Amino acid sequence: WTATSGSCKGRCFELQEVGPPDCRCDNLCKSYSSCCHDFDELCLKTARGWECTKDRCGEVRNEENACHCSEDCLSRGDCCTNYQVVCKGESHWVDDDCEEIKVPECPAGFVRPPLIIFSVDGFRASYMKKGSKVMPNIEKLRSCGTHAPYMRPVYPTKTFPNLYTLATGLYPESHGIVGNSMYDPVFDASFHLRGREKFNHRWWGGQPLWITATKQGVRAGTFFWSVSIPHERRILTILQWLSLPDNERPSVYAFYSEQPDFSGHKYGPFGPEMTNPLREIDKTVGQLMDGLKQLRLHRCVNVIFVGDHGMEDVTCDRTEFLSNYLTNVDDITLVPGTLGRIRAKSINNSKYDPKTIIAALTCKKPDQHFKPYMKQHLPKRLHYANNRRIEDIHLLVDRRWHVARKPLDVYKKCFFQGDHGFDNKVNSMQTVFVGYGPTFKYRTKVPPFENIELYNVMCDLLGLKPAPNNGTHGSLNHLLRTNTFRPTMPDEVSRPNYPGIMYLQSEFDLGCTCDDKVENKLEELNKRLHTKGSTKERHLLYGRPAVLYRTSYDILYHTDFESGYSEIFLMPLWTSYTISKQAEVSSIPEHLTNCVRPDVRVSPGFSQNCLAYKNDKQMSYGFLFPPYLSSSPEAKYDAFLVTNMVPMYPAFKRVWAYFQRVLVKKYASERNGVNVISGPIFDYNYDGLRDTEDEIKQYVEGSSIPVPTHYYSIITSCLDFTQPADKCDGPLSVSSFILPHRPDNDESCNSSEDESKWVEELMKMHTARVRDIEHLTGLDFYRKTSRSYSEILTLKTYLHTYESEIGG
Ligand SMILES: *[C@@H]1O[C@H](CO)[C@@H](O[C@@H]2O[C@H](CO)[C@@H](O[C@@H]3O[C@H](CO[C@H]4O[C@H](CO)[C@@H](O)[C@H](O[C@H]5O[C@H](CO)[C@@H](O)[C@H](O)[C@@H]5O[C@H]5O[C@H](CO)[C@@H](O)[C@H](O)[C@@H]5O)[C@@H]4O)[C@@H](O)[C@H](O[C@H]4O[C@H](CO)[C@@H](O)[C@H](O)[C@@H]4O[C@H]4O[C@H](CO)[C@@H](O)[C@H](O)[C@@H]4O)[C@@H]3O)[C@H](O)[C@H]2NC(C)=O)[C@H](O)[C@H]1NC(C)=O
Ligand SMILES: O=C(OCc1ccc(OC(F)(F)F)cc1)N1C[C@@H]2CN(C(=O)c3ccc4[nH]nnc4c3)C[C@H]2C1
Ligand SMILES: [Ca+2]
Ligand SMILES: [Ca+2]
Ligand SMILES: [Cl-]
Ligand SMILES: [Cl-]
Ligand SMILES: [Cl-]
Ligand SMILES: [Cl-]
Ligand code: NA
Ligand SMILES: [Zn+2]
């Protein structure tokens, strides 16, 4: 209950929220039904519209006007945005040439360039090119400022998860907003779009920019705008705030447009009805820049024009129903649409079983338009698992489709022609980023980047220290003229041992055999050199990875590869090797098929054993450096050392063998040599972070050999591929993956076919950033290159997406 008897008289859009129940006059009062009786009358004036006309010039101030064209309006800070154009013969901002903004040109008493975030809902990246004829103001921001061809949103590509990721720098799994609709089983509470539950603070985790700014003494305008406040009034309110006295005036502001998303849902992303909403957005940008120009702020403010996600063509006919798959359809709750999330309808149902729900949903129809996953098996690049609000069973829905529980849900709850929410690597879900202002670069294009990185830069723009977040601070320094953040590489925590030969063959009792007893300081001085690091510069191109946690490990050198071998996990953390364009693929000789060899540098006590693998009927083993790529028959024996072996399910060995035997050489051919770093990942609590030894849930039977949940590889070459990967003088090019180590290939519906028809598609789906691997392994890569550290941070956040080029 609000006592709405006070007045908004001189308090319209006041910046401090007054507490219940004195009545409110802010942009949130509508939402709370708490506005004073006279809010509409005083604060939402509309009389005469939004533009000055010639006859209004010099007019006597009438306070009933929505905005003013009288003489004192500039200093009251409430002229119509077109005032100086119509009444003082100025030009519109968009008609002015652009002129580099080398330094902030701010009125006296500004302590820093203000930041205005202009966010547009559903603005698909390709609208920048496709609607460019109708968006002159936006086009000028983009061509004169700093722009990316697109900005990658987070998954799911829904509105609240992405705006709040923009505000926090966090994955939805960490900030808590994991969908537009949620159930938190600890609170036993549901979050919905329609309602009041959603303002409750416990939903909203992390620290959004307005809080970061406030705690560090920088004032913020309101980030939230009520749907019914027109855009023109939002712009006028921001401009009026920008006229407040120094001590009251915020330094950071946000504007939010419901368009073009709102029309895109009804008409599809390129519906003919979409031109008008894009024109209208542009006219709004124009009104903002004209207003800044009248305030002498158009070369002072940094403006970010940013979207939350794109829009895809989706219609009612393209809906999959779970009632076509499950016999038990009424025992589940589905969160439906462009993603699916499934849990039991009642926790009292002891007959509920996820494994049979998943099996019933797996590769059941030839053309099935969704794929089920337990959340821990989703591609690690989605970072969508570590939150009790995310249901264990997830459905990744194909672009252009929906999932629903039953047909009745769709026709008794087409309505719509656009939607979003799909996998955040999908081209239609990509959105926009333009930065313009003194602090951004002039006429500069930057490569695509992810929206989790912006928070850090918004902090940089405002002189704020960012709260702990998922951006990689420094990876976007190339967008900025000044205020760059110059990080130092993290310090290596554990230093390696460099073991020499210390054990005899007969000290090992590993149950391993190898056909290797047929074997001149010619090729004997030579093999000692190799074991001491002599080819190390060929195979370790960017320095050894640093270990950022406390552990005990050994560096092992070989002719064809180098590894960091963990005495704690009994297998390498990393194995590094270079394959030139000219390298040749060989087969394992018949006599060597089952050969495993003890490594006389590493104690039996810190070695795996073949017995454990014999006894474990589920688990087999693979090798990290592949025997097929050995440089010579003699070198091949090194690839069978017990210290290069790793546990692998037979089903996964099909995937790994095709990668090692076919794809590595294929990449070396295409990229002019590659350097590969591969290793194991252990993430049994699915938090995207390396597991300690006591988190490991599965061991090779009867042994202490931990089973990885994933295997990674990072494949680096020269960005200028006329130079070979081992002699590259400039920027690097990388692609990486984090493959899940699963005992079946159920994820791949074509898996009974030859690996040539399905393994590469699987790998593409599990593409990753090098930074993702760093979190998961506690390693830091690329420590010794000839590149700037910021450029290396950018390379580590790179995601190879495999989508075709954005456009047509
Ligand atoms: C992306 O970036 C983010 C941000 O940097 C990374 O997330 C951080 O990861 C850290 C490691 O997981 C984690 O640190 C922990 O902090 C605990 C205190 O946490 C509270 O305080 C902070 C600070 O204000 C706050 O941010 C937290 O907010 C979380 O929880 C609230 C309420 O649920 C949410 O509103 C909010 O959205 C956020 O949720 C997310 O994080 C939590 C984990 O905290 C998840 O459970 C959620 O699903 C969601 O993902 C908190 O309010 C601190 O208590 C922890 O210390 C324990 O563990 C260590 C183990 O060594 C030990 O030393 C301690 O003694 C303690 O152990 C005891 O508790 C154990 C577990 O209960 C118990 O088993 C033991 O026996 C012990 O008794 C820990 O240090 C940090 O909170 C999050 N921060 C955020 C914002 O998410 C994220 O990792 C990055 N992602 C990637 C891939 O890089
Ligand atoms: O006023 C707002 O914006 C604050 C802001 C700005 C920049 C921000 O970014 C940053 F912090 F970085 F500046 C953060 C918050 N908002 C955002 C909210 C969206 N919404 C929906 O009902 C909704 C909308 C579109 C959908 N499509 N499909 N389902 C949908 C559901 C209410 C709106 C009010
Ligand atoms: Ca076995
Ligand atoms: Ca983990
Ligand atoms: Cl959702
Ligand atoms: Cl299989
Ligand atoms: Cl550990
Ligand atoms: Cl596109
Ligand atoms: Na399969
Ligand atoms: Zn939408």
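FYI, residue positions are counted from 1 along the chain as it appears here.
Header entry for method reads X-ray crystallography, 1.8 Å.
The backbone N, Cα and C atoms fix where each Cβ goes, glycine too.
Positions annotated as active site, nucleophile by Swiss-Prot: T159. Shown in sequence order, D121, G122, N180, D261, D308, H309 are the residues of the chain, 6+ apart in sequence, with a C-beta less than 8 angstroms from the C-beta of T159 (mutagenesis position).
DSSP gives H309 (Zn(2+) 1 binding site) a coil state; it is part of no helix or strand. According to Swiss-Prot, the Zn(2+) 1 binding site annotation covers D121, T159, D308, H309.
DSSP assigns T159 (mutagenesis position) to a helix in the three-state reduction. The 1-(9Z-octadecenoyl)-sn-glycero-3-phosphate binding site annotation in Swiss-Prot covers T159, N180, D261, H420.
A 10 Å cutoff on Cβ-Cβ distances gives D261 (mutagenesis position) a total of 24 other Cβ atoms nearby, all chains included. Classification of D261 (mutagenesis position) by DSSP places it within a helix. Among the features that Swiss-Prot reports, 1-tetradecanoyl-sn-glycerol 3-phosphate binding site is placed at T159, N180, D261, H420, with the record citing similarity to another entry.
One mutagenesis experiment catalogued in Swiss-Prot, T159 to A (Swiss-Prot position 209), is accompanied by this note: Abolishes lysophospholipase D activity.
The note that Swiss-Prot attaches to the published mutagenesis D261 to N (Swiss-Prot position 311) is: Abolishes lysophospholipase D activity.
Here Swiss-Prot notes a mutagenesis experiment, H265 to Q (Swiss-Prot position 315), with the remark: 20% of wild-type lysophospholipase D activity. In sequence order, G122, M311, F416, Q417, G418, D419 make up the list of same-chain residues 6 or more apart from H265 (mutagenesis position) whose Cβ falls under 8 Å from its Cβ.
Same-chain residues at least 6 positions away in sequence with a Cβ under 8 Å from that of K380 (mutagenesis position) are, in sequence order, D683, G688, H710, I738, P740, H766, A768, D772, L776. Looking at Swiss-Prot, the entry for mutagenesis of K380 to A (Swiss-Prot position 430) says: Impaired secretion. No effect on lysophospholipase activity.
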Which same-chain residues, if any, lie at least 6 apart from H420 (1-(9Z-octadecenoyl)-sn-glycero-3-phosphate binding site) yet have Cβ under 8 Å of it: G122, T157, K158, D261, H309, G310, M311, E312, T338, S428, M429
Close-lying recorded positions around ligand 5 among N180, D261, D308, where CB distance stays under 6 Å: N180
Endpoint distance, Cα to Cα in Å, for the 4-residue gap that opens after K413 and closes at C414: 12
Any further residue of that chain within 8 Å (Cβ to the Cβ centroid of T159, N180, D261, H420) of the recorded 1-(9Z-octadecenoyl)-sn-glycero-3-phosphate site: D121, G122, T157, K158, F160, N162, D308, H309, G421
Chain break of 2 residues - Cα distance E519 to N520 (Å, rounded to integer): 10
Where the C-beta lies under 6 angstroms from ligand 10, the matching recorded positions among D261, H309, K380: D261
